[PDB]
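**Q** Got a structure for you, written out below as structure tokens; questions coming shortly.
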Amino acid sequence: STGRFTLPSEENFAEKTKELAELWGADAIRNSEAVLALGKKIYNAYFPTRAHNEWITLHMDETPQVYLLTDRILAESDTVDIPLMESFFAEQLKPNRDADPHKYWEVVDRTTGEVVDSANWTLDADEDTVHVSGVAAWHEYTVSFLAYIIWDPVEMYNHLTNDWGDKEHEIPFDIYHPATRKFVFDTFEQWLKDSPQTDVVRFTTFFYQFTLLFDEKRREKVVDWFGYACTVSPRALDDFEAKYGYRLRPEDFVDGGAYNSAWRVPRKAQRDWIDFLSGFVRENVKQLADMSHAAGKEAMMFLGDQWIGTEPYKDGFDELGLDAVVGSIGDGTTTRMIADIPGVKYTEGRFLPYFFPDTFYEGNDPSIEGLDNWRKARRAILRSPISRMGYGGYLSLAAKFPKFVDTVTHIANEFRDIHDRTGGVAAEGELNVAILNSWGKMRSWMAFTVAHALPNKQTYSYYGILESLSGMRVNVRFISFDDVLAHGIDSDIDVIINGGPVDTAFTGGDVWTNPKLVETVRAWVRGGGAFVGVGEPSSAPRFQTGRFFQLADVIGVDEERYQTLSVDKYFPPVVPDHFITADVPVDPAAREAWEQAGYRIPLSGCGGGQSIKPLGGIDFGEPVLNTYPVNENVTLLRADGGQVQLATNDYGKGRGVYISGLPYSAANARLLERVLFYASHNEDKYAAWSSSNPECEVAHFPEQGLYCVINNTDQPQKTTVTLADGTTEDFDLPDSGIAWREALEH
Amino acid sequence: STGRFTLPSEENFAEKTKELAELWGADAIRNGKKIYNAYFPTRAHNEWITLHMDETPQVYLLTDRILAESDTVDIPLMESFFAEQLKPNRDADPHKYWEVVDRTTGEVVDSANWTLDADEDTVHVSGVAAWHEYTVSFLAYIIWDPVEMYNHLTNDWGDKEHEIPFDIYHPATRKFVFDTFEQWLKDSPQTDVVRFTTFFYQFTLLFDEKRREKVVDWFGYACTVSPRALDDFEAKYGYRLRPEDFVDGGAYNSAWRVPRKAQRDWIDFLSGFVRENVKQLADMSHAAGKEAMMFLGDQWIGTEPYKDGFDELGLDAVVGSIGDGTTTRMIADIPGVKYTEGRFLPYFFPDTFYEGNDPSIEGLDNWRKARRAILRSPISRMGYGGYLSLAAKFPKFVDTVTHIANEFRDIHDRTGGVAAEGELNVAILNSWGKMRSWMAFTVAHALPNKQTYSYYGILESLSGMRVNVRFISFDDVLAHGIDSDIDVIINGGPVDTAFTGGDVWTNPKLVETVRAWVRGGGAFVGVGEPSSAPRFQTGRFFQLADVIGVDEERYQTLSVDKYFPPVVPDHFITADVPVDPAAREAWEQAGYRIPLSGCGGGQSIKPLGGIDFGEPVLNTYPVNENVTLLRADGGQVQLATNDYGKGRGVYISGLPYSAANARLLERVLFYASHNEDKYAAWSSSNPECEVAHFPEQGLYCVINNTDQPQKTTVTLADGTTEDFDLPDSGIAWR
Ligand SMILES: CC(=O)N[C@@H]1[C@@H](O)[C@H](O)[C@@H](CO)O[C@@H]1O
Ligand SMILES: CC(=O)N[C@@H]1[C@@H](O)[C@H](O)[C@@H](CO)O[C@@H]1O
């Protein structure tokens, strides 16, 4: 067992490097001499838009820029003054005074939405303050302005996170401006000649940084891992106007203060900017990779930091001729974002923990996180294989941890053995599942994300859906409403999933008032399709007084919006024993207390049929208030506390399912998997290649005559696997184990 | 110890009726004392209406959504309605009076493209789009009086003849109703009070095919139409109401809906007609030496006893059902009549009066909820209803009633029937204003539920609080600003309702007016989703987030870190909230969240608790760090206060009624208005007791709102204090 492993190294550490490389089977070492003689592939970081304060300080007007939105200021009379910077980090951001503020900025009456006239406001010469006159008392006002980014955001993040205190703040730069651009390509040509020992240029990353703004208290103020805020300049804006035939407003970037969060329903202006900026970016990335290839070296892209405008899931990404993409393995979902990228020769995972004093300190046990991280990646990898694993940081730190070092030895051999046994071919998927949202394929595995791998109270009930699926024995694609309006639903999809809050990219907004969309979905379901809706699926506010989820008729459930309180809701009896809930641990105490307290008897203005006490047993995450069954032919599987959390509904040949929320857990992934088989009328096809125990999952490889079963926990798991022919085999799986077995070839 | 009491009679219980009338101080008897008789103007005459069946009341009904699976589809009309109550009107031209809708698109289906089946109650529709949902809106005869129906179904009267109602908008039936009443007056010479139960139109009460309540609105005008009135409406207003203007997409004009022009128009038109006819009945009663008394319920639609001009009807009295403090105030606060009467609970019926039950429990409990409200707004008369002999079986109950009627009068004698002193002027702001006084947040009378109780509680708390409450409308505020005697404006409810206001919060004139007022010293209390308006501003959902220091994340601003300042556990507002030393400690020790990327920080990792806020408003948060958070558990805000110039805004996410929660609100009130030092005066240390002060009679009292001994210390205005030890629902004076 050797290879597919990238080892970090450091100055004055050649013995241990040699030792570890032997131990872990490393065929590549990453940068940070007697080591260069070891024969390995050599990776070297490259930071195209920073690491040259000597230049940018002589061209400060070519730093990158961002539109920023001030706090709202209440006018208590016909004039108002607006500080521009009271709410931002001055070390990070500076108002751009060089470029005519009347041409490129916007004062706005947020109370009315109206743009204040240019003649009515002046920028103070001596203070970062705007004076407004001729305005309305008791309205709120804001300025939207261009600010130079005078400190690279991620280095800033690392500086503050590590308290580098004294150390010099690295200034970033923007190759949209041609002097700076030339600087960057000369510097890169030069560096290649000065680096013959390097084999892989590890671009970390490219030209534009994802939205990451900090406030006057040195905290994160705004972030979006997909954000295009930090991509502007007067010349880019003006070139945009000429190319697209309309002028973007600053509002098109600040977006009422939302800064175009990917959760926002996508506006045409947004996408145009992505088109514009991404073409500029893509052309220049291809240059870097051509130059790389001409120096005999490979080009590798970090999925992160300055990755904006690359758009790896959009078409043509392959025309870049990038060799590889490497990324942070945070979980299943983030593993899949990497794995699934097409148009590279190979993919690579930077696993956790980062070799750093934060997790490598005396008394802490890094191997727990090591294995847990591997376990979450491994389940995904069986569905979409990455090519290489590796670690990052100070190798000397991890060397002081014997147990960890042995843990890695284990993971490395396992990773290789999964690859050798499988041939790097993805497990067979038993069902075709499509996530449907406004973004589709360009945000594959990127839905519900805000900051990378950091779900929170607001997102985790939907993120749970992707996490569950990332490792699930199904084929997962991402499709858009434009996809559906334009081409219908491809005939191979078994299930369509639509989840999220109302008025988001992930439910779709007012596209649900488009009858053409509603027709396509209804016909497909009726004909045999399956629609799973989570949260407020198919929602459209105000369109129909008495109908919030437009496909309430398909999933059998709607959400009361305080418009329909005069209409009693009659809940049919909950069906607690069902295919879908088959694996939910039963709790005798809870079940008989729920049996004993009965259903509510009908009563005026209150409807009836609602369990007086909760059945529970399933974590559905954040509640959707007052969901109810549209009539009594819907099957209710959970309807606790006066509303619906899980329901199924027959709809001609097809079915729809409602689920209020789905945090990730071994149990909920089992629930979701069951919903998928049940809604697609594929109860029959469920048992083939499955683990009876939900803590484990099964991967079939028909062309290699194989199947494995994996333990997703750090505890022993016994499970019963069922093969296609009906036969079964028992298993006792150790802590994080795996087991292979034959099955007829094809 | 004499009078203000109405007793119910019976057939043969003549001996014990004299004795109860003497023990209770009854000065009136219902069916030598003052005699009441129920009158049912739109029912009890099947002999008449059986021959005039096109003159029963009518209502527009919305069918179920029927999915079309090709270019035609059939819509059954009655599958979802109780056929013993409602019958489709085949007489009046359906293509003129009915509407077929493509719900999926909103479009009215051309009437050329549908027909009514000659033999089934089913509409055939052609030329439709497949995979759309379709409904019919159709006129229907109400052939079974809704309340009588309800009482029949509830008691299982079996095959007892169903009462068929009638609609006096039709002139032949009007004459009949008036003639009959003339005759009836001449035949009841010993009847002193005519207790109209009620008048001409029943509040919306429709039942389903399974004999269950289908639609109800206590304020609802669904049951008030006819081809005749519809055509007349057109001729007076110059436009034709659509069937949609009644079924309202399935909402049937629920009071929670933001009012539409067509809605208020209909209320004016119908209300005109009811009031003149109600005046006539009141004149005829008066001409025959009798009082007219109105039951605030059942067939009360069109009377609008809170709209200007109610007094011009000449009603001598309104009687109403005492369900709780709020419903008491509904009756109490009515101007335009000489006196008011509450019918108390329990009703004298076997469902409470059992073989081994203690109904005196229910009795005191009903009186406690009422008397706290009565102290603020006095009702004139008290009374009960049902079967006196059932009530007469339970001596402990009889001795309870005696005790209550005494108390009830003693309050009257002691206070000249004058409303106690209110220490603050509180106005509730919503789309309806005065005309829905004490009627906000209600669907079915006295039955709050999951969806409403977190706001109903606001009214139930106010109903018995030592403050002056009025109800104002957006139209009031937009036309006349804010009256300068107001200290506090409350606005509460979910987004897109009449109670929050809907898009009126995008009218800069409203924002301006409230803002300026608060800035200069006013106080705005916002409950639930105050001032909410969807999609107007991407970054701002509560238009007055700036005033109260809170907004609700609507999933558009997730890229913006929220920073919750630390909670203030020791504040005037929360002073009477106990906290378990241990719970507090657990919260103190778990601390606050460290800023984390795309997760903000400052949210307590554990909850402080101790306050039932009812239904959560998900993802409320502090707009800045200068807002004072009083409770912000589970990653969001439940209670907050914020200084705004000389004034204050305050957010509460919800407030189910209880004694604690009224105390919490009352403190909110004094605090927001910079009246903290005006608080202690005429106050009870214990939240389970309350204190009314009556300067003019040089008097105050203190009541126990519970069935339990309570010890409270009362602070008077000079700074002195008496200690009370009140027994079960007791009361003391000074
Ligand atoms: C994959 C990626 O771009 N990760 C970045 C990480 O590099 C950065 O340091 C952090 C700062 O909050 O944000 C994101 O996690
Ligand atoms: C005050 C009032 O209108 N009370 C009525 C009651 O008479 C009727 O029987 C009931 C039907 O559910 O509705 C209301 O509670």
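The chain as shown is numbered from 1 upward.
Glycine too: its Cβ is placed from the backbone N, Cα and C atoms.
Sequence annotations record features per position, and here Swiss-Prot assigns active site, proton donor to A:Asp305. As a published mutagenesis entry, A:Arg30 to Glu (Swiss-Prot position 32) appears in Swiss-Prot alongside the note: Lack of activity. According to Swiss-Prot, the experimentally introduced change A:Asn158 to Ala (Swiss-Prot position 166) is described as follows: Strong decrease in activity. According to Swiss-Prot, the experimentally introduced change A:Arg202 to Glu (Swiss-Prot position 210) is described as follows: Lack of activity. Recorded in Swiss-Prot as a mutagenesis result, A:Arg350 to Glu (Swiss-Prot position 358) carries the remark: Lack of activity. Among the mutagenesis results in Swiss-Prot, A:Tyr354 to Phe (Swiss-Prot position 362) has the note: Strong decrease in activity. The residue drawn here is the original one. Where Swiss-Prot documents A:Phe356 to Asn (Swiss-Prot position 364) as a mutagenesis experiment, the accompanying text is: Decrease in activity.
What's the neighbourhood like for each of these?
**A** The Cβ of A:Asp305 (active site, proton donor) has A:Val154, A:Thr204, A:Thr205, A:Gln209, A:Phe210 as same-chain neighbours under 8 Å, each 6 or more residues away in sequence. Secondary structure at A:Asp305 (active site, proton donor), taken from DSSP and collapsed to helix, strand or coil, is coil.
Cβ neighbour count for A:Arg30 (mutagenesis position) (all protein chains, 10 Å cutoff from its Cβ): 24.
Counting only same-chain residues six or more apart in sequence, the Cβ atoms lying under 8 angstroms from the Cβ of A:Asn158 (mutagenesis position) belong to A:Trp164. Under the three-state DSSP scheme, A:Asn158 (mutagenesis position) falls in the helix class.
A strand conformation is recorded for A:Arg202 (mutagenesis position) in the three-state DSSP classification. Taking the Cβ of A:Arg202 (mutagenesis position) as reference, residues of its chain lying under 8 Å away and at least six apart in sequence are, in sequence order, A:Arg30, A:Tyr43, A:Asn44, A:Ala45, A:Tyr46, A:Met300, A:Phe302, A:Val326.
Cβ neighbours within 10 Å of A:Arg350 (mutagenesis position), excluding its own Cβ and spanning all shown chains: 22.
A:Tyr354 (mutagenesis position) falls outside any helix or strand according to DSSP and counts as coil. Cβ environment of A:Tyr354 (mutagenesis position): A:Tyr391, A:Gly392, A:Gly393 lie under 8 Å away, each six or more residues apart in the same chain.
Non-local contacts of A:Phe356 (mutagenesis position) by the CB criterion (under 8 A, 6+ apart in sequence, same chain) comprise A:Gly393, A:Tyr394, A:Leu397.
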**Q** From A:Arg30, A:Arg202, A:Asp305, A:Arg350, A:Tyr354, A:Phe356, which recorded positions have a C-beta atom under 6 Å away from some atom of ligand 1?
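**A** Listed by sequence, the hits are A:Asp305.
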**Q** Just need one number: Cα of A:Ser32 to Cα of A:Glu33, in Å, whole number, across 6 unmodelled residues.
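**A** Cα to Cα across the gap: 12 Å.
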